[PDB]
Each structure stands twice: as structure tokens, then as C-alpha cells.
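Here is the structure we will look at.
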Amino acid sequence: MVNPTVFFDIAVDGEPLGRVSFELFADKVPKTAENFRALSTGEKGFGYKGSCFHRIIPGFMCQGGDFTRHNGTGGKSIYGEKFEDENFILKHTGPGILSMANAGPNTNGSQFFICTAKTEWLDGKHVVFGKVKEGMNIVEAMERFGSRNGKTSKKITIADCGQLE
Ligand SMILES: NC(=O)c1ccccc1
């Protein structure tokens, strides 16, 4: 089994920006990778297409995945509202890391963040499960629409997403 790859096509106020692609570490965190993969294809009937990156903080991270409340208070996994922390084998080593948002132990849903800096104080508390493969330049472009309090100055949306061969 090769680790799956997913893409997001990013838009800024509805205008196309570019594609970010991710490797999902199914070899290390299969359950968590699977969740993100299936939310990216929409195959369960729900997922990331059309949702936004609601919180973006330059020099920190871009957060999204909340496709039920659009603001950081919602989202759901493919396993139920929330699922356990699978493991913490992988660390927040630098820009490009893909990690699950949470509000406490064992509260993973659909929300995730893309690191734009090393965030090592999250090791052992947020489950890392993939990394940007292509389009880190697109993530950098995204990040310029954030702000210190994480409110975005333009709407950053996942116009399309899915799995690459
Ligand atoms: N609490 C969180 O979900 C969180 C999200 C993004 C970065 C750090 C933590």
C-alpha cells in the first residue's frame, strides 16, 4: 500500500489560487489518514469540498476542516462526531506538517491545520498524520491572507478536493 495523496484546489474570494497536495501517513496513522482521505473525496456524503480555512495565523498555521459551522466550532469525523488520538508517533517538525485540531484528549473530528512553522509544543497532543507534498508556495500565499488574531482578510476556500493516483 503506497501512502495516499490528496489535493485541495484553493480559492481566494472565489478566485483560483493553486493546488496543495498532501501525503497522508497511512503507514503510521491509518485511522487518522483514512479520515482525512475520505473527507477529501467526499465518499461518505460529507467532507471538505467548499469549506474554508477559517483561522490563519502567519508564522503559525492555517486551520480548516469545519464544514458544519464554518468557524472552528464544528465538523465531524467519518467515525462519529469525534475519535480518539490514534498515536503520537509523528512530530510537528516544521512548515508543511498536517495535524488534527482538537479540544482535549480524544476529540479529533474533521478540523485540521497545516503548520507554517515548527510547532513542537503540540507534540504528543495533536496527532500528526501527513505533510504537504506539492504547493507549499500556495500554502505561503494563503497564509498572507491571515492575521495575528487569525481572522482572514479574504475568504480562503477549498474549491475542490480529492485523491490523486
Ligand atoms: N486546539 C487546536 O485545535 C489547535 C489548532 C491549531 C493549532 C494548535 C491547536
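Cβ atoms here come from the backbone N, Cα and C positions, even for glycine.
The domain 'PPIase cyclophilin-type' annotation in Swiss-Prot covers 7-163, and the record cites sequence analysis as its basis.
For the mutagenesis result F60 to A, the note given in Swiss-Prot is Loss of ability to stimulate MAPK/ERK phosphorylation. Residues near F60 (mutagenesis position) in space but far in sequence (CB under 8 A, at least 6 apart, same chain), listed by position: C115, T116, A117, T119. A coil conformation is recorded for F60 (mutagenesis position) in the three-state DSSP classification, outside any helix or strand.
DSSP gives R69 (mutagenesis position) a coil state; it is part of no helix or strand. For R69 (mutagenesis position), the same-chain residues 6+ apart in sequence whose C-beta sits under 8 angstroms from its C-beta are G75. For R69 to A, Swiss-Prot lists a mutagenesis experiment annotated as follows: No effect on peptidyl-prolyl cis-trans isomerase activity. Reduced interaction with BSG/CD147 and ability to induce leukocyte chemotaxis.
Record note (Swiss-Prot), mutagenesis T107 to A: No effect on peptidyl-prolyl cis-trans isomerase activity. Reduced interaction with BSG/CD147 and ability to induce leukocyte chemotaxis. The unchanged residue is displayed. Counting every protein chain shown, the Cβ of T107 (mutagenesis position) has 16 other Cβ atoms within 10 Å.
Around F113 (mutagenesis position), the same-chain residues six or more apart in sequence whose CB sits under 8 Å from its CB are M61, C62, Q63, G64, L98, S99, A101, listed in sequence order. According to Swiss-Prot, the mutagenesis experiment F113 to A carries the annotation: Reduced ability to stimulate MAPK/ERK phosphorylation.
Quoted from Swiss-Prot for the published mutagenesis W121 to F: 75-fold decrease of sensitivity to CsA. Long-range Cβ neighbours of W121 (mutagenesis position) (same chain, at least 6 residues apart, Cβ-Cβ under 8 Å): none.
Swiss-Prot documents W121 to A as a published mutagenesis change and attaches the note 200-fold decrease of sensitivity to CsA. Reduced ability to stimulate MAPK/ERK phosphorylation. DSSP classifies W121 (mutagenesis position) as helix under the three-state reduction.
With respect to ligand 1, the mutagenesis positions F60, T107, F113 contribute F113 as residues with a C-beta closer than 6 angstroms to one of its atoms, given in sequence order.
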